[PDB]
Amino acid sequence: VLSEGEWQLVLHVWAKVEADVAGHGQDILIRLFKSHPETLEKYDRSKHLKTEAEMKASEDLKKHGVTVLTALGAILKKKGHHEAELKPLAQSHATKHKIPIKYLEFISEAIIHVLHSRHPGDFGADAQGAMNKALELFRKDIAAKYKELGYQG
Ligand code: HEM
């Protein structure tokens, strides 16, 4: 679905993310909450964080961003061959957290924004197109798994 060149652009910028997983995850979650505040409702503890500085100071949020980006990176590195990595994520996000696909679109937008903000020289139009294809594939495949579990979000 992605070409080998597209996967290489995805993994090239992902290596830059991995130089500071925690900082990238903080910026991505903070961007998600500021652009789409309704998403913050899904987090029992984090939803009580009232300012950007509190969000940046939160060890809980920082640890969570690392968990999120580690899971996403493990999926991306499979270059589409991600059933085993995607299934447990679909299970929890469909049946426990109840995260609609539109919220995965919102976080994909935040990922793109932060990648471009931090790595513009390694995240031009072709690299952005490749990352958008990879995240579109992630969202398509997770939506199919959602439906297999009975969730139409
Ligand atoms: C790139 C997309 C995402 C990835 C890779 C991801 C990954 C994860 C991982 C690995 C966990 C911990 C294990 C688990 O419960 O499955 C998790 C927990 C969670 N995620 Fe996601 N996540 C995604 C997007 C979202 C979005 C968009 C929301 C809400 C808008 C969300 C809210 C949840 C919540 C509420 C928890 C439980 C947090 C807790 O109580 O400790 N996630 N996520």
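Here Swiss-Prot sets the residue numbers for chain A, with the shown residues being 2-154 in order.
Placed from the backbone N, Cα and C atoms, the Cβ positions cover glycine too.
Residues or ranges marked as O2 binding site in Swiss-Prot (evidence: experimental evidence): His65. Around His65 (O2 binding site), the same-chain residues at least 6 positions away in sequence with a Cβ under 8 Å from its Cβ are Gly26, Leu30, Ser47.
The feature nitrite binding site is assigned by Swiss-Prot to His65, with similarity to another entry given as support.
Feature annotation from Swiss-Prot assigns heme b binding site to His94; the stated evidence is experimental evidence. For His94 (heme b binding site), applying a Cβ distance below 8 Å and a minimum sequence separation of six or more within one chain yields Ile100, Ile143, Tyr147.
In this structure, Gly122 (variant position) is part of a helix by DSSP. Here the residue is the original one, but Swiss-Prot notes a natural variant at this spot, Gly122 to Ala: In metmyoglobin.
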Which number gives the other C-beta atoms within 10 angstroms of the C-beta of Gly122 (variant position), all protein chains shown included?
7
